[PDB]
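To start, the structure itself, in structure tokens.
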Protein chains: 2
Amino acid sequence: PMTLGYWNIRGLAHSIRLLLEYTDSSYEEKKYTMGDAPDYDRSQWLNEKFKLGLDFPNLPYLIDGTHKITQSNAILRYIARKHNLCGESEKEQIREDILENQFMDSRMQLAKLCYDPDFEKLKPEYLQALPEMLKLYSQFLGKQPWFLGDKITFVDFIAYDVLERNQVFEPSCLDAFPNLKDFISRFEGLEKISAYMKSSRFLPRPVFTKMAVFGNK
Amino acid sequence: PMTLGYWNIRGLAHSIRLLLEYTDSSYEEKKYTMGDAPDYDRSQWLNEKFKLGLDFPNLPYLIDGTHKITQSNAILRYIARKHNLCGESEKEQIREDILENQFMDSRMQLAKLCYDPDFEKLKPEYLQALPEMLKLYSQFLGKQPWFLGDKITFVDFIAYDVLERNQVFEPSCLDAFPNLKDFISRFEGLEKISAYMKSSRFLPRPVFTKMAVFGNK
């Protein structure tokens, strides 16, 4: 078995869990929690942070025998690699890295709103810019069933997440982009995935359980 | 002839320059520039932005014949892959993913405060939290000449710019870490790297944007 670990919330560990299901990987989730006090105490992780014995302690993490991986991307590539879910040619590879990185910056932009207290006043900013960075993805993807081509790679697990996050934030965001919304319906079509969305284990409390009224409240 | 492209000021494209020079790649730097504070006008690029045919207009970028690339890491990996500067074994594979993504984090940490309005107030914090980061690296190298092992790869280049940038903020920061020092010495003393260092083609303005009152010159 393997061991993944993150906060009781969504966070980065999401796609990571999704990629772990598509590969039938037998993993376990050491879930850490933030103290429900007005001020959320994050010292639960801290207590173990250094005892796990990780090269660069941080959450999320994945331990596997003689392999304790850290850094969201570093964890995904590891799994994907063991299941041929990575690009094979320079071509599919340049697309792969561009996306891999891009989606991250994009993951940040949305996350910023939540990290910043003055969300409500700054929320519009992200909303107005959305379409531009959206059409870019829908154009790059184009007529492809999966972002890279006719084969599914780890990069889709990243994609889907960054696209669902914007979908729950604002549902109309994808209506003008048929292929993008269609992309999501295809992802949420994989047996191994659909089945997972019908599992006994999913959020006990709402999304963003801790931090940001964008879920916390 | 490949095509690079970034603001006149050093920025983050320092690693690509070094790698390109270490790999003897013929390249033409299409240097851009902005206006002065407060009007930080960056028109030249702004207009040119989309006509370049970049599927994801962003800076920096590299136009390699057909392969037009964006995203720092992507550009680095491309070149690094062209001349075999990468990890082969799963140990080297997993190793480079960790560091590559980690250094990016640290690189995001430093700049975030130089671009920050209260730099003169955040400064002592990063100082106090520098040794943690800096030790983590020294522990992840030990007696190895290169982070990956016995091969210089793009990681060592990316690790150089960061360790270099941090050795500016506080020149003594890495003094308590002897191997980190020998590393910097090691990189700087490479047949081709040295030649580039002491050239007439090494003159972009210092550490990041002029907005930041951090080593502007």
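Numbers in chain A come straight from Swiss-Prot, and the residues shown are 2-218, in order.
This deposition comes from X-ray crystallography, 3.5 Å.
Using the three backbone atoms N, Cα and C, a Cβ is placed for every residue, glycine included.
Sequence annotations record features per position, and here Swiss-Prot assigns domain 'GST N-terminal' to A:2-88.
Swiss-Prot lists A:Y7, A:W8, A:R43, A:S44, A:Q45, A:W46, A:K50, A:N59, A:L60, A:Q72, A:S73 with the feature glutathione binding site. For A:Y7 (glutathione binding site), other Cβ atoms within 10 Å of its Cβ number 22.
The domain 'GST C-terminal' annotation in Swiss-Prot covers A:90-208.
A 10 Å cutoff on Cβ-Cβ distances gives A:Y116 (substrate binding site) a total of 10 other Cβ atoms nearby, all chains included. The substrate binding site feature in Swiss-Prot is assigned to A:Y116.
Here the residue is the original one, while Swiss-Prot reports the published mutagenesis A:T210 to C, F, H, I, K, L, R, Y or W with the comment Reduced enzyme activity. Cβ neighbour count for A:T210 (mutagenesis position): 18 (other Cβ atoms within 10 Å of its Cβ, all protein chains included).
Comparing the binding-site residues A:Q45, A:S73 by how many other C-beta atoms lie within 10 angstroms of each C-beta, the top residue is A:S73. With A:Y7, A:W8, A:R43, A:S44, A:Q45, A:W46, A:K50, A:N59, A:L60, A:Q72, A:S73 listed as the residues that bind glutathione, the site has a largest C-alpha separation of 21 Å.
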